[PDB]
Structure formats: structure tokens, C-alpha cells
Amino acid sequence: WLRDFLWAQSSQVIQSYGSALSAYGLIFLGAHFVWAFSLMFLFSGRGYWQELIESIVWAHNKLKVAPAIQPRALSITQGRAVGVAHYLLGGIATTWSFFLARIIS
Amino acid sequence: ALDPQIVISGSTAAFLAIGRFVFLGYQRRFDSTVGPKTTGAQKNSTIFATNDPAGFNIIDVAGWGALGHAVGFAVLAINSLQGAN
Amino acid sequence: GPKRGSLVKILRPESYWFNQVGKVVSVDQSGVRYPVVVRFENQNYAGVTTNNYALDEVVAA
Amino acid sequence: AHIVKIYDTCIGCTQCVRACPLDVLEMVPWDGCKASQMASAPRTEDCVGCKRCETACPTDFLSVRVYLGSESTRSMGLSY
Amino acid sequence: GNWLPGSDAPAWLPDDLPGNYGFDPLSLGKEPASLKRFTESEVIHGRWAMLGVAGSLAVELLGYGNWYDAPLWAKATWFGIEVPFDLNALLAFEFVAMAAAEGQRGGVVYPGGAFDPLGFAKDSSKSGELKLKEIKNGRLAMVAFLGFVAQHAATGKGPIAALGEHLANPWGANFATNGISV
Amino acid sequence: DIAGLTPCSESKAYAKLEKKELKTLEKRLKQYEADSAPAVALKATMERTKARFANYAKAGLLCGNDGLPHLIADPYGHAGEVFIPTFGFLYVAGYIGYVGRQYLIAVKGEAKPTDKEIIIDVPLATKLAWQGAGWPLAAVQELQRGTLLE
Amino acid sequence: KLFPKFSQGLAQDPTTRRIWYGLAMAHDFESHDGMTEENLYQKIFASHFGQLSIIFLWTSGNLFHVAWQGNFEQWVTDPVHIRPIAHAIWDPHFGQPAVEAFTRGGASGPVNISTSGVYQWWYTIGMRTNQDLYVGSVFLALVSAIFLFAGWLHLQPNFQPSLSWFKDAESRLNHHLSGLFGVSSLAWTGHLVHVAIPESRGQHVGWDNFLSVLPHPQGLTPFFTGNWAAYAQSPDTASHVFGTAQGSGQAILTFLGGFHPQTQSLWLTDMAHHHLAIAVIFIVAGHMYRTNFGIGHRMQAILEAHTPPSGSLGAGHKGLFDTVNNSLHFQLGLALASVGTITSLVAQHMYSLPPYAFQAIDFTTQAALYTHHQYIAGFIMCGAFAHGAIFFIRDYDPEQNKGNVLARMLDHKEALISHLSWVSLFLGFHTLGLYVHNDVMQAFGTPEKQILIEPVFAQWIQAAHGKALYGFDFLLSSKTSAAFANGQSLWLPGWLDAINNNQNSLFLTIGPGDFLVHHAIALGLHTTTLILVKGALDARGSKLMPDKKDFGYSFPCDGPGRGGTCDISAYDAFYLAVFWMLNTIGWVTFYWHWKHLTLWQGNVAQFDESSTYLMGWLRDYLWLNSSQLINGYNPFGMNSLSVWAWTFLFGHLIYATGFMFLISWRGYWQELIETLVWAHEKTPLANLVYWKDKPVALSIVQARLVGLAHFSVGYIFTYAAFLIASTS
Ligand SMILES: CC1=C(/C=C/C(C)=C/C=C/C(C)=C\C=C/C=C(C)/C=C/C=C(C)/C=C/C2=C(C)CCCC2(C)C)C(C)(C)CCC1
Ligand SMILES: CC1=C(/C=C/C(C)=C/C=C/C(C)=C\C=C\C=C(C)\C=C\C=C(C)\C=C\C2=C(C)CCCC2(C)C)C(C)(C)CCC1
Ligand SMILES: CC1=C(/C=C/C(C)=C\C=C\C(C)=C/C=C\C=C(C)/C=C/C=C(C)/C=C/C2=C(C)CCCC2(C)C)C(C)(C)CCC1
Ligand SMILES: CC1=C(/C=C/C(C)=C\C=C\C(C)=C\C=C\C=C(C)\C=C/C=C(C)/C=C/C2=C(C)CCCC2(C)C)C(C)(C)CCC1
Ligand code: SF4
Ligand code: SF4
Ligand code: SF4
């Protein structure tokens, strides 16, 4: 699978640049980005984020640019939802750019 | 080349006579302010015990000549090289 | 204690409103320790707009 | 077992007793507060450390604290 | 007379100091401990660089010497005459000489005794009037010596030769033909 | 020239990058008539693509051994590459930021400010929008005055 | 009463957790039962010995198998065209053609190729036969036994040192600076002069005859005379062949610069003079703190004196003597920080200035090493920043440090954290923005529209160093500069010759592809430091949790209430920080690998042109150089790259388990177990077996570690397989 399917077939997507199919290369990379991006949410917890936000809020208040709507880290549940959502979207979109550029070319 | 017997004896004497008669009112007075301790409270007072006017122990000798020889060997050593600017 | 509705700075370091402003609702005239009941515009993490403080943990400014 | 303490900032609103799933806390008379009552933790050997008590406290900062400590069969929620 | 008309002189410079025209914007002498130090070092920089200038003018002033081209010989050469050696010998007998005499400053401005034989410092009412003149000939020299180093790095030239180049072509040869500003 | 790299106006590789791209589009354009729709696009792109190369050669950027224009980011041959644009940003970003500052503060004193972060007072914002044109002159004067910091 | 012997609390745990923690709690002395400062220091000391004994045994093991199973002697005779043997393999699992496959070199069975550079190390130092390796193996084994001995020795009440002794910092500093640094480098220099240099000149000097052999013709006459220049009279010729008489000189101490042209490594004469020179500075400097003689400095007095006027640094460093001498974690933080920097220091200087003969000709070895020390440096750094906050929690005395640099540090910590945040967001946005911009232009067939910034600043530095490519003419480039004229007749001819040979690694050529990646690395640095610093400074208290210091360094959370408090502890901060370690040094090692791979391959234009966009990394780095790797086996047949490809997939599989433990958490698994524990107890026959230790789900903190561990191992192993298999 690693070689005869993944490696060999990804050929047309990886060189899709300069063509009609280049959007699939862009989406190929973008979907990896967004997939990996999900891992930040999935692997972490809002305790860190809320303290981060404490420091940033300091910085805002120092310059009289603090919002009335008190900036809060996502809930644990929302962290999970954002995580799974970006994980799926990334994964699926990558397979999507893969097949279509592959089979069209 | 300069001779190796005059400069080592000269530079050693040039830093021992400097230490003997100048740097003592500078050295002995942050020697008494400095008091080595660690979170509350043996110094060999036999090696420091000296029948001297101002009190010159065996360490002061091996410390003030160390300048003199770090001078002496630095002088002689670079006289060997032909470093032209 | 402070006069009712007066703007008061908090000086209890472990508070969510530390060095922040609040308004006095009523200072209980009794032998209670934290008589100065303060209410704020902005909530804390625990969904609470109000707390009790001692006379040395307020300063009317 | 876990350690549970009540500090003097307690108002005695009783939410922390009423919230507990394992009956660790109780209300006692006191002389400090407007409600004339304070919270207490005499049964910490049955304490699980699930921190509902803390989540229930209105005081700033919380006037109940649960310090997760040495763990025993009860504190680990075991039925087996 | 303070350094910038209008401006108020800070709290820390008493004008009973010699040459206080109220210049410490960066407020480096705010602390009096750190001030007493700088009042001292000012005067010394003042004193050296006054000789420093006087010296490296006199070199090329009457003879075909130059202060930039003086160390060339690393046989030394005073006033056209030969010399008593080399490098190591000067270093040693300059180290000890300086190290001893500067070592024995257990810091003073006007130590007198030895250093005023002819006896000017004396008569309180004029003693200050010299100390102004001291520090102002002090500063004017410290500026000039920087002026001697600045012009050297731009050109080759050399103080009295640069002065002579400027007198020939003043409009032409000045400080906008080098690079401090392009 | 600077870092030894050639100027795009002269360099061979850059002028051979012209050729390759153009001669990719002229291998396509064969497969269509001259009157047709896509032929007007594959001519117009070429015209634009050939114009583009010409307009960096006239701009005078430094092109390397690669054939691609590299940029210069310090001092004055190549000011306009970064040094001018740079100010462009700090202005428009400073514009956005200071408008946003003047909005949040202008709301702050009005019982419930949180409503104005959502149901935004548009005719407040659109007045602050224009006011935020002269922002560095205000931003400086506010740093002076000493109302800028808590 | 049961193991954990050192913890009543854990020992009374009825479950499998007791076990896990027991393993996890083992080295944390301060947390054990009935512990004192004395037992702490003493156990730490003994543990240090224990470590040393494992190190010496390990090193001896390597030498042992190179001597016993390797082709050390075939290498010395022909270093260019022999693959250095690490070890033999006896695998009963191998198939017929596997045994044929792995028989490389002159081996009589299956063997593995060393990629440690221990060959070139040894060989350059003087090691010539298997005999030498055996004798060294015995020696160091003896040192291992000696160290073990020593550990148990100062355990007895007669030999137990007092806490006062441990707190004598001045003495340890003096001795380490003068002896451990000074004397041992002097003695090495002794080894280089007496053994390495003669060995390079083709005169084999051993234990039996060194004393009888003159390293210099008029030896020890210059030394006492002060005619030191005689030691640099005639260096090795430019046509000298390493390990042979041909072209060899007689000089023992030089400042030549550049490389030994055939080997392409630094001159052992330069190395000798280097070690000797530093040795002197160390020896003189190691007489600086006061002990039992009256002469020397006070640390306390130096630190307390350094408080600037007008309180711009508050109370300065007052009180830091005590809070450092008391705090062990502080010392480990400073140590790990410095050690991590110097580990990367080593890595970055060794590649560009290789010191070993016929290294750098060994691609695989070089790549393996440079990846090695950068990852080691990363972990070490995270660890430094991990005993950072342990200080902040357990050790800090707020009263005793009042208004110092440290307390003032805590004071404005929101500024520090928020400005790190700025610096990381800036880089993250712009660098990614310029790459993805670069990709889109590449995609639409207009690479001329790329934003390629030339690294003018580094190109300037390289120019100041004397590379002439860029034509700035500064310092060591310009022939009319004092800097040039001073040392032109010293070492600059060897230097300038080496910097401008672009087939070597010394100050490689730099273009816009270099520009982007360094800012990617900067993103790496600043963000990881953001996590670590934030974790350190908020270890004590925050607005969400003001009493955090009461709990300590690792805790799961503080409940779901008032928003939710997952990953709140400084522990978890360091955990989060490891992922950036991994990612950042991942970027740095890639950067490294490729920019060399394209140099060795003979087409640097591949790198300069594809490194400007990320597909370029994907296609031209990853997709291209795994071709041979993934082929190690196919349905048709097999070749020698079996192990790497096996291990490649091994690493990936480890990497994805990690995701399992990181993403899915306890409540699911416990209830899973909850049904399983019913299932067992009403299964007949199996009924007759019951567990002693109640089966329970791994903790949160356990899950946290176990994920991280799998992730890191998978990371390292996967890369290692890739790096080696591709470079080889
Ligand atoms: C009594 C008297 C006298 C005399 C005296 C004397 C005679 C003295 C001497 C002294 C001396 C005579 C001393 C010496 C010396 C010292 C020292 C202290 C030394 C040191 C050294 C060193 C430190 C070294 C170093 C080194 C090394 C080792 C290695 C390499 C090189 C070098 C150099 C780095 C008189 C008459 C005058 C007067 C009266 C009294
Ligand atoms: C020129 C140039 C350069 C350089 C630069 C630099 C070097 C810089 C630095 C800088 C710095 C060193 C800075 C600092 C700063 C500081 C601070 C302190 C700040 C502040 C800020 C603020 C305060 C703001 C405010 C505001 C406004 C105004 C508006 C909007 C809103 C807000 C509120 C945000 C380069 C080469 C790159 C490129 C070319 C050009
Ligand atoms: C091994 C050997 C060798 C060689 C050697 C070398 C190369 C070196 C050595 C070295 C050494 C062995 C030593 C060095 C040095 C030492 C010292 C020891 C120094 C010191 C100094 C000091 C102690 C001073 C002090 C002071 C004082 C007291 C006062 C004031 C301040 C001061 C800081 C000046 C030879 C070949 C001959 C022979 C064989 C063996
Ligand atoms: C790293 C290495 C190793 C190891 C090493 C070691 C660990 C060593 C040690 C150690 C050693 C191998 C040492 C030696 C030493 C020697 C000596 C030390 C000698 C001496 C002699 C003499 C005769 C001298 C004398 C004297 C004099 C004359 C004067 C002054 C005093 C004295 C006593 C010094 C091996 C190869 C395995 C592997 C590879 C690498
Ligand atoms: S909740 Fe906090 S306040 Fe209400 S009772 Fe329990 S402790 Fe007293
Ligand atoms: S923790 Fe859960 S159980 Fe232990 S007391 Fe507070 S509430 Fe009752
Ligand atoms: S960690 Fe698991 S338990 Fe502790 S809070 Fe976050 S979620 Fe609730």
C-alpha cells in the first residue's frame, strides 16, 4: 500500500503544478494543513489556552483595547468538535484532491 | 632576540614589587568585607601566619608572581613570532 | 464600611476582579468578617457577578 | 483517600453539600457569616474527587478545595 | 548659563559643581553616589585629553612627525634623538609607573600638596573661577581629540594638515566628502 | 550586482523563462481556430504574461542563476520592493487597529457595551472609519497627552 | 509494606495503578517517604556514579564489538571504499536470501554498517588495530567497575559526606574549571602530541615505547626556553597523505586554518594548540573562588553587589545565592539549558568544520550525527524548561527574593508571554503566507511572481568571513582592510581557501529558500519558548487558578467547573512544548538533510529552486528520496534496505498508536474495562482465576506521557530510517 498505491499513485497529484489540475495540488497541501491543524485542538486542553488568553488580555487592557465580551477559550466539548471536524475535513479533502487529479490525469 | 634570564626575573619582580607596595590597601580591606558562607555560618591560619610588617602569606607570592610569569612568558613568547601590521 | 453604590477597587490578590472596580450593594452591620457585598458588570469563569469582601480588601476610588 | 477542605470565605449557601454524589460534606453552625453556617468535610474516606463540590461553589475564590491524594478502593469508584 | 535656553536644570546638578550648565537629559547622574563618580572621571578625561591634544599637535607642529604614523617603529624617536628601547621594556616600565601612581588614589579632583607647588588653589574667591576654566579646557580638548580621531578615519591627512587643506579650499574640502552622512 | 545577482532586464535564464511559458501557450493555441473564444483567452494570457515579464525588466529587479526575481530588504537601488510597501501596511493596519480602538472606547461608557460588539452601531463606526484616516497624528498626540496607557 | 517501598500512599493502592506510578515515582527523591536533604543529595550522588558506570560499560561495548565483529583493520588500509562494520547479526528469524543480503563488507555472515562516525573518530585519534580496541574496552570496563565500587563506597556511614560539603560551590567550581576542564584537556593535548600526531605521520607509538620516542627532534627546549615558535617550524605539506610518512612535517602546534586537503578535516596541530590554549585559560581561571586559603572571590558578595542605581533592576540579584544553593532544580535547569545550547553548538560547528579525517566523505554518518545532536538538544532544552517551573512551585521563597530580578520577572510576566505570542504569530502568519503564496504562483505556472527575499544579512556575514561570491567587499573579503592585513600571514590562507570551496559544507551558499526556512525555524524557537516560559511563570498561580502551587507540577485538571481546566498544570505545559520541540527540530533536520543531499548529488540548483515552496519539499525531498527506501521489498524481490523500511513502518505504527492515547481519554476505556471485569467474573473455568491487582484504566497524566512517548519514538525512528536509507 505504502509504495504501489500511495507513493506510486500520488505522482500525478504531486506534479499537478502548472496545469489545469494544479488546484488539486493546492487542495492536497491545504487538506494536510487543516488535518494537522486539528491535532492542536485534539491533543490540548483549554487550561493552557485560558491562561494564554489571560496574558493577551493583559496586553489589550494596557492599551485600552479590551473587549466587553470577555474573551474565553472554547469549551472542552467545542475543542473536541473543532478537532474532529478539521480532522475529517482535512482527511477527506486530501483523499478528494488525490483521486480526482489521479484519475483525471 | 632578548635573553630569557632578565625578562622573567624582571617581570616577576615588576609585579611582586607592584603587589608589595601599592595593591594592599586595595586587596586586604575587599578581603575583609568578603566573608564566605552558605545558609548560616576550616581556613588554614598556619599558612597565613607570617612574621611580616603588613602580612604577606605564601599564596600572595604564588598569586602576584603568576601575573609576573603570565607577563614574562607572554613577553618572551610573542617576541618569537614575526607579526607585522 | 463604604457607602452603598460607591465605586471600590478590590485588593484581595486571589479574586477574579483583583485591582478591578465594583459597586457596593450593602455592608452588613454585624460581627461578620466579609461584610462588603460587591457586584460587578463582568462575570468570572464560574458564572458569578457578585462576591463578599472584608474592610481591608476594598478601597473607594 | 482525597483531601477536602473548607475555608472561612464560606457563605453557607449549601450548594456544595447538595451537589456531592457521595455525601462527604455537611453544614455546621458558625459565627463568621451572614447565613450563620459553614461547610465541613468529616467523611473524606468516601471522597471520590469528582469536583462537583468545587464546581458548585459561588465564592471567589472557591471556599471548598479538593486536593487529590493517596487513592483507595472507594476513591477510585470501584464496584468490582 | 545652561546648555539649552528656556529648559529647567535638574534637581541633582547644584551649579556649585564646576561647569554645570544643566546637561544630563539621560539623567545618568540622578543618584548622587553615581554623580560623585562622574564629576571625578570627567575631570581626569578632561586632564589627559588636554595633554593628549597639546601633545599630538606639537609632534607634527614643527617636525615631519604625525600622531597616527608615530608607532610605525613597532627604534622609537623623541625630538629627532634615538631611544632607550623597545616594546616589552616600555610596557613593563609604563604598567608599573601608571599602575602604582593611579593605584594610590585611596578618587580626588584637587589633591594639591605636591601637585600645586606654585600655589594658585588658595584664595577661595578665585579657586572656583579656575575650576570652570579647568573643566571647559578639559571638555574642549576631549571634543577636539575625538575630532582628531574622526577626521583621521575619513581621510589620511592629520590634524594640522587637514586644517591647512580646509584653509586652501574651505567650501570644497570639508566633512560632506567622506561619509558620516552621505 | 547586489549579492552578485544579475538584473532581470539583462539576465539570460529570466529571458528563457519568458520563452518557455509563452511557448507552452502557443502549443495549446494551435488546437483552436483564431476566431474562436478560447483563442482570444490563450492570446490575451500570452499578451498579459509577455507584458508581465517586460514590466519587471522595466522595474529593474535582481534575477539570480535560477531565472526568478529575488528581493532587497534594507536600504538605494531597490526601495519600492519592500521599504515603501512596508509603510503602506503599518498605515492601513494602524488605521484598522485605531478605528477598532476608538469604537470599543466610544461604546465602553453606555450601560451594556457587549450589545454594540454584536448589533454594531454602524453610523458610529462609519464616522470613526473616516476619523481613523489621520490616525498617526492622533496616535502620536495621544502618546504625548498620556491617555494611551492604563 | 509492599513495593513501592518508598511510598505508603501508593503501596496501599488496590489497583494496577500502584504498579505504573511505582515505575514513574522511582527517581523523584523529594516525594518519597521520610526523606531528608541528606538522603536527597546522597542518593543523587550515588545515582550519578550509577549513570557513569552505565556510560563506561556502554562505550566499552561498542569498542568490544567493533574489535570482535568488525572490519577495523580493512578500513584503515582503505577508508574511502570500505563500509565500516558496527556489529555482526545472529537472527534465527532470517530467511535464506536474507543472510546473503546482509553479508556486506568482508564479513563471513550478516553485518550492519556503522553510521556513528566512531571509525573516523578512533582512526583520527590514533586507533590502529583490534588489539587497541580490546585494551580500551578492558580499561573502560575497569573504570565502570571502579565507578560502581565508588557509588556503594560513599554510602557507608564512615564515607557519607555532610550537606555542608555538598553546598561548597566555590570548591567544586575551582576544581571543575581547573581540573576537569583544564587538566583533562591539557592531558588530551598530551595524547594528541604523543600519539595522534605521530600516528598521522606514520610512526606507531604504543604503551611499550612512547617514553623512548621523540615527538619533536629538539623537544622540550623550546618549551622552557620561550622559543615556542620552533613548535610551528614545518607543518604537514599540502600533499600529505594521512597516516603515512609522505608529505609529513614535524611541527606539533600551529594556527594554519582550513582543512587537511585529502581528508578534508581540521589539522591535528591546530587541534593540539586549541586544546592546550583553552587548557591554560581554564587552569588560570579555576583559581577564582575562595576556599581554605583566604584568597579568592565570594559568589554571594559578587551577586549582591550587582544592583544598578535608580532601582532599574530592583534589588538586583540579592538573595539568589541562597535560592540557587538551596534549589537543585534551578541548577538542573541552568545545566540543561547550557548543555542543550552546546549540543546544538557541537552539531552546527562539527558539520561545517569537521574535525575527523575521512568524515564528511561519509554522508550517512554526517546526517545521522547532525540529526542526533539536534534532537538530543531539543529534548534537553524542554527538560531545562521543565525544571524551570519545578523551581517556581516547590523551591522559590517569595519573601527571600523580594523585589529582585526574579520577583520582578514574575511581576511583568504577562508582557513577556504576550510579546512572545506576538513574535510567534508574526512569523507564523508571514512565513506560511509567503510559502503558500509561493506555491500558488508555482501552481498557476508563474514562478516569476514568487516573493523571494534574498538573505542579504547572512550573505553580508559570509562576506565579512571572506566568501567573495556576493561581492560586498567587507573585512576579510576586502584586501585593503586591517583585519585582512593582520592575520594574512597567520591562518587566513588556509581559512579563505576553505570557505570558498563550495564542495565543502563551510558557510554554504544562501538564497531565498534559505530565507524562508530560517524564519520557519525562528517560529519553532519562539513558540516552543512561549509554551515553556508560560508554563514556568504560571506554574505558581493564575487568575483561573491562583492556588496552583499547592497542587504541584503534574495534575490532571481542577475539574469541569467554571469553564473546564484540562491541561492546566506546568507538567502539561511541558508536554505541549515537546510537540513543538519535535516539529521545530523536524524542520531544522529536513532543512539540513536536503541542502546537503543536493550538494552531494551535484545539483544545488534543485534545492535553490524547490525549497522556495512547500510542494517542493513534498515532491523533491520526501517523494524522491524514499523511492529506494519503500522498495526494500516488493512482490518480485528484496534488497539490503529491508531493516530501514521495516523500521520506517514500525515508526509510523508507533506514531499512530500515540494518537490513540492522545485523542481518546479515560471514561471510555474504564467503562470498557468495567464490562470486561464483569465478563471475567461470570465466565466459568476462567472464574477459577482471579486477579490480585484490580484492573483499572491508565491515568490522565499516564495517558499524557504514554501518548507523548509513542509519538516521539515514532518520530525519531521514522526519520532515522528515512535519513539513513536515503543518504546511504
Ligand atoms: C627576600 C627579599 C628580596 C628578594 C625576593 C625574591 C628573590 C623573590 C622572588 C620571587 C619569585 C622569583 C617568584 C616567581 C614565580 C611566581 C609565580 C607565581 C609563577 C607563576 C607561573 C605561572 C602561572 C606559569 C604559567 C604557565 C604554565 C604553567 C603553563 C604554560 C605557560 C604558562 C606561562 C601559561 C629582595 C632582595 C628583592 C628585597 C628584600 C627581601
Ligand atoms: C526599518 C526597516 C527594517 C528594520 C526595522 C526594525 C529594526 C524595527 C524595530 C522596531 C522596534 C524596536 C519596535 C518597538 C516597538 C515598541 C512598542 C512599545 C510598540 C508599541 C505599540 C503600540 C502601543 C500600538 C498601539 C496601537 C496603535 C498606534 C494603533 C492600532 C491600535 C494599537 C492600540 C495596537 C527592516 C530591515 C526589517 C526592513 C527594512 C526597513
Ligand atoms: C604536562 C606537561 C608539560 C606541559 C604543561 C603545560 C603545557 C601547561 C601547564 C600548565 C599549568 C600546570 C598551570 C598554569 C597556570 C597556573 C596558575 C596557578 C595560575 C594562577 C594565577 C593566579 C593564582 C593569580 C591570582 C591573583 C592574585 C592572587 C592577586 C590579584 C588577582 C590575580 C587573579 C592576579 C611539559 C611538556 C612541560 C612536560 C611534561 C608534562
Ligand atoms: C575516549 C576514548 C577511549 C578512552 C580513553 C580514556 C578514558 C583514556 C584515559 C586515560 C589515559 C590513557 C591516561 C594516560 C595518562 C598518562 C600519564 C599521566 C603519564 C605520565 C607520565 C610521566 C612520566 C609524568 C611524570 C610527571 C613529571 C615528569 C613532572 C610533573 C609530574 C608528573 C607526575 C606528571 C578509547 C581509546 C577506549 C576508545 C576511543 C576514545
Ligand atoms: S459551597 Fe462554597 S459556600 Fe456554599 S457552602 Fe459549600 S462552601 Fe460554603
Ligand atoms: S469531590 Fe466529588 S466527592 Fe469528593 S467531596 Fe467534593 S464532591 Fe463530594
Ligand atoms: S481533564 Fe478529563 S476530567 Fe479533568 S477536566 Fe479536562 S476533562 Fe474533565
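Chain G is numbered as in Swiss-Prot, which gives 4-731 for the residues shown.
According to its header, this structure was worked out by X-ray crystallography, 3.4 Å.
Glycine too: its Cβ is placed from the backbone N, Cα and C atoms.
The [4Fe-4S] cluster binding site annotation in Swiss-Prot covers G:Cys560, G:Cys569. Swiss-Prot lists G:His655 with the feature chlorophyll a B1 binding site. If you look up Swiss-Prot, you'll see G:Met663, G:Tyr671 marked as chlorophyll a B3 binding site. The phylloquinone binding site annotation in Swiss-Prot covers G:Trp672. Quoted from Swiss-Prot, the note on the mutagenesis of G:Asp561 to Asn is: Loss of PSI assembly and function. What Swiss-Prot notes for the published mutagenesis of G:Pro563 to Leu is this: Assembles functional PSI. Reaction center is somewhat unstable and interaction with PsaC is impaired. One entry in Swiss-Prot concerns the mutagenesis experiment G:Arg565 to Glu. Its note says: Loss of PSI assembly and function. The annotation that Swiss-Prot gives for the mutagenesis experiment G:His655 to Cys, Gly, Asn or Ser reads: Contains somewhat decreased amounts of PSI, depending on the strain; significantly changes the spin density of the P700+ cation radical. G:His655 to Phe or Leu appears in Swiss-Prot as a mutagenesis experiment; the accompanying note says: Loss of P700 function. According to Swiss-Prot, the experimentally introduced change G:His655 to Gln is described as follows: Impairment of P700 function. More severe; when associated with 'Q-676' in PsaA.
Using a cut-off of under 8 A between C-beta atoms, none of the recorded positions G:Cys569, G:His655, G:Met663, G:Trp672 neighbours chain D. Between the alpha carbons (Cα) of G:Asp561 (mutagenesis position) and G:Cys569 ([4Fe-4S] cluster binding site) lies a span of roughly 7 Å. Neighbours of G:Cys569 ([4Fe-4S] cluster binding site) among the recorded positions G:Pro563, G:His655, G:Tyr671, G:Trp672, defined as a Cα within 10 Å of its Cα, are G:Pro563. Figure note: comparing Cβ neighbours within 10 Å for the mutagenesis positions G:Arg565, G:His655, the maximum is reached by G:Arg565. Proximity to chain A, defined as a C-beta distance under 8 Å, is registered for the following recorded positions out of G:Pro563, G:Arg565, G:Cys569, G:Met663: G:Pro563, G:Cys569. Comparing C-alpha positions, G:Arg565 (mutagenesis position) sits nearest to G:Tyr671 among the binding-site residues G:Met663, G:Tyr671, G:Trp672. Within the set of recorded positions G:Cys560, G:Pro563, G:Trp672, G:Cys560, G:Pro563 have a CB atom less than 6 Å from some atom of ligand 7. In sequence order, G:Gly710 constitute the residues six or more apart from G:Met663 (chlorophyll a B3 binding site) in its chain with CB-CB distances below 8 Å. With a 10 A radius on its CB, G:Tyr671 (chlorophyll a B3 binding site) counts 10 other CB atoms from all the protein chains.
Counting every protein chain shown, 21 other Cβ atoms lie within 10 Å of the Cβ of G:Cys560 ([4Fe-4S] cluster binding site). In sequence order, the mutagenesis positions near chain C, meaning those of G:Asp561, G:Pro563, G:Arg565 whose CB lies under 8 Å from a CB of that chain, are G:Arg565. A gap of 19 Å separates the Cα atoms of the residue listed as 'phylloquinone binding site' and G:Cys560 ([4Fe-4S] cluster binding site).
The local packing around G:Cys569 ([4Fe-4S] cluster binding site), expressed as other Cβ atoms within 10 Å of its Cβ over all shown chains, amounts to 22. Taking Cα separation as the measure, G:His655 (mutagenesis position) is nearest to G:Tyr671 of the recorded positions G:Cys560, G:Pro563, G:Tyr671. For the pair formed by G:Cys560 ([4Fe-4S] cluster binding site) and G:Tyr671 (chlorophyll a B3 binding site), distance between Cα atoms is given as 18 Å, rounded to the nearest Å. Per-site Cβ counts within 10 Å over the recorded positions G:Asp561, G:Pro563, G:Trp672 peak at G:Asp561. In this structure, the C-alpha atom of G:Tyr671 (chlorophyll a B3 binding site) lies 17 angstrom from that of G:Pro563 (mutagenesis position). Taken residue by residue with DSSP, G:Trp672 (phylloquinone binding site) is part of a helix.
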